[PDB]
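Participant: Please see the structure below; I have some questions.
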Amino acid sequence: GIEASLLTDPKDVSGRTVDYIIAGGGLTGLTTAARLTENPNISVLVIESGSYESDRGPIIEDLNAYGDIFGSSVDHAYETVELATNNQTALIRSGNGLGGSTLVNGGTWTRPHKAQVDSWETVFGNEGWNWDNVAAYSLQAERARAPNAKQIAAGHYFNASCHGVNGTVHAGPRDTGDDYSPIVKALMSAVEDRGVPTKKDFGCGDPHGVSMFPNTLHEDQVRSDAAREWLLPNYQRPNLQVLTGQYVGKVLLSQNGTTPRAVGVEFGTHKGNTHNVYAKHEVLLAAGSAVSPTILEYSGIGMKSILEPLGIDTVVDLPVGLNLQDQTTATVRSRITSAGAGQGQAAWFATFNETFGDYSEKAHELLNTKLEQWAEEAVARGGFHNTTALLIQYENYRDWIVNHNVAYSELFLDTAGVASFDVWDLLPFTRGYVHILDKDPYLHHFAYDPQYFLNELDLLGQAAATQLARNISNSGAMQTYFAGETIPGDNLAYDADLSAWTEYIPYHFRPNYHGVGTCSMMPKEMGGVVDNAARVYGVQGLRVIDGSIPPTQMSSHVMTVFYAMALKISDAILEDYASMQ
Ligand SMILES: *[C@@H]1O[C@H](CO)[C@@H](O[C@@H]2O[C@H](CO)[C@@H](O[C@@H]3O[C@H](CO)[C@@H](O)[C@H](O[C@H]4O[C@H](CO)[C@@H](O)[C@H](O)[C@@H]4O[C@H]4O[C@H](CO)[C@@H](O)[C@H](O)[C@@H]4O)[C@@H]3O)[C@H](O)[C@H]2NC(C)=O)[C@H](O)[C@H]1NC(C)=O
Ligand SMILES: Cc1cc2nc3c(=O)[nH]c(=O)nc-3n(C[C@H](O)[C@H](O)[C@H](O)COP(=O)(O)OP(=O)(O)OC[C@H]3O[C@@H](n4cnc5c(N)ncnc54)[C@H](O)[C@@H]3O)c2cc1C
Ligand SMILES: *[C@@H]1O[C@H](CO)[C@@H](O)[C@H](O)[C@H]1NC(C)=O
Ligand SMILES: *[C@@H]1O[C@H](CO)[C@@H](O)[C@H](O)[C@H]1NC(C)=O
Ligand SMILES: *[C@@H]1O[C@H](CO)[C@@H](O)[C@H](O)[C@H]1NC(C)=O
Ligand SMILES: *[C@@H]1O[C@H](CO)[C@@H](O)[C@H](O)[C@H]1NC(C)=O
């Protein structure tokens, strides 16, 4: 079936011209591929490092098997630099295959706070990037299924208004066929008790309180990976071509005009085993935020100071790779009594004051008075290059927290036999970078530094959120199911205070694999790399369409907006295509 249509032979595409070349077959790349080829005169070639894996078996198809694939070849596992917070290397899990990280994520489907997306337009000057517009496309990509009696009974709430049911991404309640755990509702009572909302539909634009949510899976529980949703139904499209197992090394730029123009791409597996394919219209980079920026740097698009020592000629000087925003994750795990047995996941989207509790006052002084200092510090560390532009982003976050009271922490609960909390501070103030460390793209020698916890609010923010998760595990209704803390367990005193948690955390956290921002959609003056249409500044025919582009973090799981985002850019591209005649 699909597997026979994928090209695995580099020579099947070398020297050919297609209208669009999409570097990366992941969530954004396949969504775009399928959108463009809807127009039969538009020929697309997707070049993906991995191959087809959606039908491989449960390791891919069962969301309940989440994490088993880490380390296999469907895991790019990029390692960070030796992190300064703990002097360790972290591994960035990243799907390698058709569907990219949709092949390995947990499938959570939720949406951000509308003030957040709105800020893309008002603060970042991205005309058209507002909630109304973005939520519109999001509903357009969605094929939500309403929860049944048992699912509602368990704690599910679905506002129909907030969901599309004619889309492409099959989404619905995960259901292992087993009974749901009483613990979901027990968590809802514990938060209700402290005045936190519950059962608010997270796809509505106000992700707050504790709610259950849909997952990208068909009713049959099979993963709605991007390849299964947009490629599988469409692989027979003669204008859709996908080369597997090859690496896009860099964009070919013709420089005999007023502006360099992206002409095609170079791909291969090794220095000396490369091939060139060309594009009539444009090169769309969709290799993920850890790699689209390096593709640009290998190409002469990036800062002269990085490019120059590597022997690369800088064609366009832009702050490629700066502004990386990823989250830190910490676990709190507690054993439960047999009474709490069953399946179920829920998340508390806690606001600033709910995260910090008694420290809200303190936490607030910081937000209010450290903005500039923090901005100079992150700039000094290479996370960004312009303090003022950085400041504006901080002021934007102060605004969302202070005036829109968006969710600052995410406490994700996993039951299925334990009460396991994965907690992450959703709005990091730290800025990291990603820069190539060599001129050969196939050496894959790059420095990825998310600078986790180099900003004090982030550390405290993560310490408070995790401490919160220990607190609710054993509060109110939760208490009846609690049967002893497993992790940290003996590694951290139960009665640990915020500082103790602060000290513990840099050594017991993992990246959240939600890195965005390395090719930021913001005006060039503000440190942006791409315009409101995802076009790289100063180059013709080059777009960056993936997680590299959101200029901010979001209080949600990103798939909903990333599919919305790929759809909106595809429209943009369609318009430019009909113009390019
Ligand atoms: C990540 O790794 C890096 C290194 O790769 C870590 O950074 C290094 O950290 C060490 C300390 O952890 C630091 O070494 C100190 O340098 C000081 C110079 O500013 C020295 O004064 C200091 O020496 C004192 O302590 C030593 C260790 O106990 C003694 O051997 C020494 O004789 C000195 O002792 C005097 O002072 C101490 C306390 O002030 C006192 O207890 C003594 O009685 C006496 O009065 C160390 O040599 C390095 O400079 C750091 N940087 C570099 C580049 O190496 C980093 O901290 C790691 N991060 C994490 C999270 O672990
Ligand atoms: C472990 C994990 C958990 C996650 N959890 C969630 C969750 O529960 N819910 C949520 O909403 N989202 C989650 N996400 C994030 C979401 O999956 C990603 O944000 C989204 O997939 C990013 O889309 P993208 O198009 O930027 O890139 P990707 O999907 O990463 O795709 C990039 C594609 O490029 C291919 N590629 C890489 N380098 C090259 C190269 N040189 N050439 C060609 N192809 C290349 C990759 O192999 C991949 O297929 C998770 C991510 C991970 C890794
Ligand atoms: C469904 O969501 C929309 C939010 O835009 C709201 O206006 C509508 O009344 C919601 N209903 C409930 C009961 O949440
Ligand atoms: C979905 O599509 C079908 C048929 O083409 C239509 O009947 C239905 O109204 C659509 N739903 C919405 C709300 O767009
Ligand atoms: C949060 O607490 C701060 C003071 O600590 C207060 O100024 C603010 O009004 C509080 N509430 C919300 C909902 O922001
Ligand atoms: C720094 O950013 C500010 C705020 O966007 C902008 O006005 C200014 O032009 C930037 N400085 C440089 C040198 O780009």
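We number chain A the same way Swiss-Prot does; the residues here are 25-605, in that order.
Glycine is no exception: its Cβ is also placed from the backbone N, Cα and C atoms.
Annotation source Swiss-Prot lists FAD binding site at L51, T52, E72, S125, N129, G130, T132, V272, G571, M583. Quoted from Swiss-Prot, the note attached to the mutagenesis of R167 to N states: Stabilizes the enzyme structure by the introduction of new hydrogen bonding. In Swiss-Prot, a mutagenesis experiment is listed as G296 to S, annotated with the note Optimizes the charge-charge interactions at the surface of the protein 3D-structure. In Swiss-Prot, a mutagenesis experiment is listed as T298 to R, annotated with the note Stabilizes the enzyme structure by the introduction of new hydrogen bonding. Quoted from Swiss-Prot, the note on mutagenesis experiment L334 to Y is: Contributes to facilitate the inter-helix hydrophobic interaction. Record note (Swiss-Prot) on the mutagenesis of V442 to G: Optimizes the charge-charge interactions at the surface of the protein 3D-structure. Residues annotated as active site, proton acceptor in Swiss-Prot, with experimental evidence given as evidence: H538. The feature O2 binding site is assigned by Swiss-Prot to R559, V560. Among the mutagenesis results in Swiss-Prot, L591 to E has the note: Does not affect stability but causes a twofold increase of the enzyme's specific activity; when associated with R-164. The residue drawn here is the original one.
Context for these features, please: burial, neighbours, distances.
Facilitator: Within 10 Å of the C-beta of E72 (FAD binding site) we count 30 further C-beta atoms, all protein chains included.
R167 (mutagenesis position) carries a strand DSSP state (E or B). When other Cβ atoms within 10 Å of the Cβ of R167 (mutagenesis position) are tallied across all protein chains shown, the result is 18.
Cβ neighbour count for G296 (mutagenesis position): 8 (other Cβ atoms within 10 Å of its Cβ, all protein chains included).
Taking a C-beta cut-off of under 8 Å and a sequence gap of six or more, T298 (mutagenesis position) has these contacts in its own chain: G273, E290, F291, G292, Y466.
When secondary structure is read from DSSP and collapsed to three states, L334 (mutagenesis position) falls in the helix class. Within the same chain, residues at least six positions away from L334 (mutagenesis position) with a Cβ under 8 Å of its Cβ are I460, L461, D462, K463.
Counting only same-chain residues at least 6 apart in sequence, those with a Cβ under 8 Å from the Cβ of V442 (mutagenesis position) are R357, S358, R359, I360, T510.
Following the DSSP three-state reduction, the secondary structure of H538 (active site, proton acceptor) is coil.
Under 8 Å, Cβ to Cβ, and six or more positions away along its own chain, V560 (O2 binding site) finds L320, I325, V340, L342, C543, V553, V554, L566, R567, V568.
Within 10 Å of the C-beta of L591 (mutagenesis position) we count 22 further C-beta atoms, all protein chains included.
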Participant: Between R559 (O2 binding site) and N129 (FAD binding site), what is the CA-CA distance rounded to a whole number of Å?
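Facilitator: Roughly 28 Å, rounded to the nearest whole number.
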